[PDB]
Amino acid sequence: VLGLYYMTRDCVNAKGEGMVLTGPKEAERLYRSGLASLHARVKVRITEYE
Amino acid sequence: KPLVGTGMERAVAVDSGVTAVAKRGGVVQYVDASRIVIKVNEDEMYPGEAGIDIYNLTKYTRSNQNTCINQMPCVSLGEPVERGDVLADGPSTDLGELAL
Amino acid sequence: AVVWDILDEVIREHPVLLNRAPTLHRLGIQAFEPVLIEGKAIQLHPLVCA
Amino acid sequence: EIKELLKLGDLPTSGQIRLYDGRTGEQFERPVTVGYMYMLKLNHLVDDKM
Amino acid sequence: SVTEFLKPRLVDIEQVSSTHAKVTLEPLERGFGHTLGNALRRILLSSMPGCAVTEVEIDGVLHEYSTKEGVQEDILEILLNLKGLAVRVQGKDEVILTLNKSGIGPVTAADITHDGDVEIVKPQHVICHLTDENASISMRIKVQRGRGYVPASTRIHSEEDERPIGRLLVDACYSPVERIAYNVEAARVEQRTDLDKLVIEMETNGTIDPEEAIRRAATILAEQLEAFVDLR
Amino acid sequence: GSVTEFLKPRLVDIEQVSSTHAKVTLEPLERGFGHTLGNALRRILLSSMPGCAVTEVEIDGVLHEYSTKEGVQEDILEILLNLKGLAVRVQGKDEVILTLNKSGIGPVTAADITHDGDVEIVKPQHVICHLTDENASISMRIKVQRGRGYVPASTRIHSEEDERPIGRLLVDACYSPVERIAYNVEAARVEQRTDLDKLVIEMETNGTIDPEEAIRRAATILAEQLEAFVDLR
């Protein structure tokens, strides 16, 4: 629970914020490259099914 | 030793019978892993007495709970010794301080 | 050394019932498909600890 | 007084220092409490009960 | 001996797609699995050379938040579509591409004006959708080769205000790899009950086969370490 | 340009401050790689650096590590523990036998050991035990092995060697020669070119290994392991 909550939390100022990213794959690339902090608020493209 | 203590360790070790306490002060005459020999002071001897005391250290014996009871000499040669000074560290004890 | 290989063979799908004393509810006994670890302690999946 | 003792020894006053992960190598995002604790061993030996 | 070490075997290459694969191996000594996995992750993600589209210019747009008629997709959306174009360049270091369409329907990546030194690997990608043939969209994309991923902040500078009006910059991930994830499993060989089996799940774009990807990464690291080995 | 080429660092600097403490410099390392090599080298050094340890003790009259010998202020088990602390450098032969004998009252050191020329003690004045009686004398025979990692006597007895004599004492083996590794990287100024970094490694050892040779051996094992990946089908 601690990990999930810390993972989903946002911070108003963070490294790499504002950038638009194609998909969660590149989000993984960005964070694992240390180029954007976990709490950065960005705009990303997602897909959902029903 | 515990870095953070409460100051009771000295007293608890002293009163507890685990440690060997020299009944008379003096200068240590002989040190060995098994036995310790102490020479009492000039003002401490009983009138007409040998002036030498001997202790035997429990080396390795079974405890009541099947643990180990051992004792270690903790004084150097020619070391002055006062009365009540700890002369043989027991288990879980360091220089007369409790160390669990 | 052959004995260990046979042992891996036999436990391949053989589940074991696992209980914690005292059983308070029917979820107190569960079956798992085992794997072998070194040491002398049963490793448990974290979730079912609740 | 504990803060004064810490500052005498040149340790950071906050008592929380940065750490590095052994396998990954990047810093943990938040500083982590590192200190010295007195730990005991208890008679409940696992190799006796197993 | 102490110099001797356990040599893993290439047990399998479980391929799922032309760009998706899993590679696993064993045995590995304590910690070697994690060491190799971390090294490979860093090398592939941040140091594998590749080509990507970085600079764009669309006729009639002032900035990233400008607008253009006819197309439902906005400037940020069209540029993030251009983000994923899989392109590889044969020999040429630095190349310029251009496209210009008018048509009710999809602007597909296959429509790009072909050049001999430029190969689009996933042409059926749809750049955008256009609502009316009365509207035209003309853009010029710019392809460079290099290493690592670069965001826009590392290129946005007051010293770089010389960029002409109506120019867009794209966060370009030159690295052909999309995903690297390694997990370790406790395996045994002989009576050694503790040993590491490594599984790498990996994903690329169309340009590079995953086997080649991992191969190249290993090659680069080995070359980077060659002289420190006193052996042959 | 020159994107398709990669620079190769060198062991530019080596300095010894303590016999058990050194720092070396790798230069030039380009961006990103510094952490990769730092982590790799640190882990390999902590894991697999070869060492020499002590896995045999024979003392006159001692039947087991729990007994006691007169004239010694220390019990046998603590003698063994101090022996674990002993460090030995041997280069010409994989296993060796040392000898210790002394009759004088006072501390004994590793400097007092009877040794051949191929056996070297890094820390000669390190204490082994203390003797307290004139007529008594210590007499020890020690066996040193070459090995990797840590191997407890519990795993050692799995050999099940026959006819093991009573007057033999088994002691836990720890071979690793490095105590600590720290790595720090930062931008360098070489060929006036930016985006290079200098990597500095610091390590405390027990003084039995040349830092340069140790790092080269670590590189060797890492490259050998990579040789599987480079060959993937």
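Quick note: numbers on chain E are straight from Swiss-Prot, i.e. 4-235, in order.
Determination method: electron microscopy, 4.0 Å.
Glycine residues also receive a Cβ, built from the backbone N, Cα and C atoms like all the rest.
Among the sequence features in Swiss-Prot, the mutagenesis site E:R45 to C is noted as follows: In rpoA112; temperature-sensitive, blocks RNA polymerase assembly. For E:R45 (mutagenesis position), no same-chain residue that is 6 or more apart in sequence has a Cβ closer than 8 Å to its Cβ.
Here Swiss-Prot notes a mutagenesis experiment, E:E165 to K, with the remark: 5-fold decrease in CRP-class II promoter-dependent transcription. The DSSP secondary structure for E:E165 (mutagenesis position) is coil.
Quoted from Swiss-Prot, the note on mutagenesis experiment E:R191 to C is: In rpoA101; temperature-sensitive. Look at E:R191 (mutagenesis position): DSSP puts it in a strand.
E:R191 (mutagenesis position) sits 62 Å from E:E165 (mutagenesis position), taking the CA atoms of both as reference points.
According to DSSP, E:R45 (mutagenesis position) is assigned to a helical segment.
Shown in sequence order, the list is empty: the chain has no residue 6+ apart in sequence with a C-beta less than 8 angstroms from the C-beta of E:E165 (mutagenesis position). Chain F comes within the C-beta cut-off of under 8 angstroms for the following of the mutagenesis positions E:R45, E:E165, E:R191: E:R45.
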